Every structure is written in C-alpha cells, then in structure tokens.
2 protein chains.
Amino acid sequence: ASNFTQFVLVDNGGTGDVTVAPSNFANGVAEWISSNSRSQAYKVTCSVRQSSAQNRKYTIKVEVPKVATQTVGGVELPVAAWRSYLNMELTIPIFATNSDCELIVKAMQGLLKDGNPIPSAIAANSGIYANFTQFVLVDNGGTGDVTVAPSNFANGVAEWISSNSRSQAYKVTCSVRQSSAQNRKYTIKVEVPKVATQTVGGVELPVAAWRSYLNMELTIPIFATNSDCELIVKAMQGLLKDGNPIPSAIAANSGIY
Amino acid sequence: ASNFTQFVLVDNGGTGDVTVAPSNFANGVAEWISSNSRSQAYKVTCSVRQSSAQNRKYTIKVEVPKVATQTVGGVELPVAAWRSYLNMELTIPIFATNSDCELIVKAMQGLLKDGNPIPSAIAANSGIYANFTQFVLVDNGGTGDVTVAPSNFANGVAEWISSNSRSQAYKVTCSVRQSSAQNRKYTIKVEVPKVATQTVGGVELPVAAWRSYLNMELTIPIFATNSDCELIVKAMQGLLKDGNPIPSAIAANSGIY
C-alpha cells in the first residue's frame, strides 16, 4: 500500500510508454520522474500552500522532454532538446465549499483537452482558431453554457471573456514571445470564476468568490522541428484530462492515489 | 441646605461608625474624609468628564483604611497599614437615553454586593467561587437573565462572557498580582453592555452602544492579617450597593444629596 507511485500519462499507438515514478518533495514540492534516463524523464510537481487567511493556492508544474540525441564531443548523449512547463496555480477560499473545486478542475483541465479553442492553439496554426471569436469550453449536463467571447490583447496578451456579467466571466490569456535565440516561450493563463452572490450592503452583487489561474509556460527551440510540438501539447493538456494521476489530485483526495 | 455632606457607609454590629464628611475637589476631583484622624479616614472620589463627542466618562475611587497602630520610634501613631482603591470608570454616550444608566449602576454595584460570584472572590478563597463557571449576577423582575460563563485568562487576566451574542455579553475580569514585597494588588474590571440594535448598512446588528468599566484595584499587605480583607470587601462593594450616598450619584441627580 503506497500512493504517489509509478503511474501512466501521455501515450500514442503502441511503442513507447511514459511511466512516471516518484522522486523528490524537499521543502514542499512534489516531483515525478519516469524511466531509466533522467535526461529524457517527464518531470511533474505538486504542492499545497494556504496563501493567506481566506484562500488556498497550489503549484503543479510539468516538464515534457524529447527523446533526442545531443552528440557533442563524439558521444551520443540521450538528452532532451527542450522541456515543457505546465504550471497551474489555483486559489480556493475557505468560504468556497466542497462543491466548487469539482467544477474548477474540469474547468482548468476541462479547458485544454485535445483541441479546444484554447489548446487547439497549442496544437495548430489557429492558436485562436477562429479569427478569435465566441467559443465553447467547460460544460455539464444541460443548464448553463460558457461561451467565451473576445476582449483584449494590449501589449501582447490575449484575453477572453464570457457572457453579460464580467464578474462571473471565464478569463483566458495567450501570448507569443521568443525568449532568446534558441527558444520560443508562451503564456496561457486561465481564470475560472464562480456564479455566486456577494451580498454586502444589502445588494445581491453577482461576483466570483474565487478564480483559477491555469498558466502554462511552454518553451520550444528553433532546432526542435515541427514534429515535437504536436506531441508536446498532448503531453501538457494530455497530462491532466479528467482524473489522470496528476489531475485526479485536482479532483479528489488522491494526490497520486 | 447643603448636599455632599457627612454621610453613612460601611458598618457592622454596634461599635464603630464611618461618617464620611466632605473635604476637597480641586481641579475636578471630589473627595470625602471621615472622623478626627485622617490617617484612619475613608477617602472617596467622584468627577464628571465628557471623554469625546459621543461619550461621558467618570472616576469614583475609594480608599478603605485600617484602624491600626504603627509604633515607630516609641510612639503609637494611629495610621492605616493599607488602603483600598475601588476606581470605577463609566462611559455613557449621548445617544444612550436616560433609561440605560439606571440599569448600568445596578449592574456595576449590582455586580459586587456581599458575596456575588465576582465579589465573593473579594471575600473568600473561591475568587471564582466555582471552579469558575456560568454564574448569576444582575437581574430585574422576570424577563432577561445574565448568566456569565467563562472565556479567557491569557497572561493572568480572568474574563467572563454571557450568552450567545458577545456583542451583548457582560465582560468581567480578575487577576492576582503582588506589587512589591509588602503588598498584594488586584484588578477586577467590569464591562456592562446594552441590548441595543445598531442598524448600519441595512442590517440589524445586535451590539452594545456602550460598556461599563468597574475596575477595582485593591492592595493588601502581608503584615495585614487574614482579618482585614473580610472587612475591606464589605467596604468596597459595601460602599456602593443600590443608592448609598456614593453610588446613589451613580443612580440619580444626587451626587451626595
């Protein structure tokens, strides 16, 4: 009986597996490593931390490597040419009952699955996909929809807002930026609200009690051809779908149970 | 026709009287002295003073002596070995109508009469009297009770709170502390609230418009045997009962009328 153990994640057809075993947690920072070679392992983190007196923040990063071969000095050194950085910070207040988080996770992971208007950007040209318009996202049974319309981009920072009320809208970002001379970094944050009612001063003000912050920074080198990113996206979004060993922690007691 | 004159106070069986005549008021501070000898007189004060723009504070101290004999140098000098210090500061707002003070006085003096759970402490071992629990205090006719339960003592400061609502609770303190090498000082404050309704922002918030502050500091030397304190308590509480020349001022126009 042991939780936080060797689990499964990103896969395709039948050839190479990605069993992610455990490794470190020093100073409150979970970490998972895969097979024999560390230089080709799939790092992932997770740490609990209450930010103040009315909230609970988290940190679940993810580094997706590449099974390449850096031959420098006559030796074929199996190392990754790049690594991903899916870092999702999520703040959950104490007032928010145990019925908000269940619908928050399916809104963060349930935001980038394998081609959604936000993550299809992370898998193809239209990183907007649609001349950037009103799209679909997080849903459940037939009652409330979440059409996310456009809004701002000032200074290179995409942003999407939903329906009538902004205080209950689903914010999302996206910005292209080459970090240096051999890489290409990104930034796709996500704020998932709550259709609550803050009555302060005798008025029922429809506002969110909290918001999510799914911020995925991804660095892709110029050397990495146009055949690495396709398998990187399905490794970032294809890392937290709706209960994977990493995101099931984002939906239940199980950290890696 | 003269008010603030020779009055009566603390007595027991038929032997020694305690007629407290007038004496000084310099700079707004009433003062009463008893018989021939000042060194054995029963000092008492009283002064009106509006603290700010929405309150009215007071100060009624009381020094109870001892008819002892300090023979130093071959002479029998009739002087007190100690003195009491029943100092009751009471703040009464302008908003509080002329129907709150009547029930405030019977709550300050009507708090320590001659053995109440708070003043029985001032007359015997159980200076709590009860392993410190829910007790009785100020009452009138049959409608609202004032059961004062326990609450805090952090750093040597007793404290009692009443019913459900703290904002309408009857706070009271008590702490033992030897001031030097020849004395033993105390501190028994008391805050009497008002079951009012502060509606600010459209909400009826049950809170007190004011609170009392019956703080009685009492110094008892080591030389003073275990036969002085019994007659000291009935002199402090036995000083303001329910209309005595000193506390009738705390219940009506009469300062010493």
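First residue shown is number 1, and so on along the chain.
Header lists the method as X-ray crystallography, 3.5 Å.
Note that Cβ sites are derived from N, Cα and C of the backbone, with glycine treated the same way.
These come from Swiss-Prot:
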MUTAGEN   B:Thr173 to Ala (Swiss-Prot position 46)  Loss of repression of replicase translation. 80% loss of binding to the operator RNA in vivo
MUTAGEN   B:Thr187 to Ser (Swiss-Prot position 60)  Loss of repression of replicase. 20% loss of binding to the operator RNA in vivo
MUTAGEN   B:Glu204 to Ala (Swiss-Prot position 77)  No effect on the organization of the T=3 capsid, but with a loss of thermal stability. No effect on infectivity
MUTAGEN   B:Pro206 to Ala (Swiss-Prot position 79)  No effect on the organization of the T=3 capsid, but with a loss of thermal stability. Complete loss of infectivity
MUTAGEN   B:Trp210 to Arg (Swiss-Prot position 83)  Complete loss of viral assembly
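Features recorded in Swiss-Prot, as mapped to the structure shown.
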| residue | record | Cβ neighbours (10 Å) |
| --- | --- | --- |
| B:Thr173 | mutagenesis position | 19 |
| B:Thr187 | mutagenesis position | 16 |
| B:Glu204 | mutagenesis position | 9 |
| B:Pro206 | mutagenesis position | 14 |
| B:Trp210 | mutagenesis position | 22 |
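Here the CA atom of B:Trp210 (mutagenesis position) lies 17 Å from the CA atom of B:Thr173 (mutagenesis position). Under 8 angstroms separates no C-beta among the mutagenesis positions B:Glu204, B:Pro206, B:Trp210 from a C-beta of chain A. Across the structure, B:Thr187 (mutagenesis position) and B:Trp210 (mutagenesis position) place their CA atoms 21 angstrom apart. In the three-state DSSP scheme, B:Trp210 (mutagenesis position) is classed as coil. On a Cα basis, B:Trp210 (mutagenesis position) lies 17 Å away from B:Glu204 (mutagenesis position).
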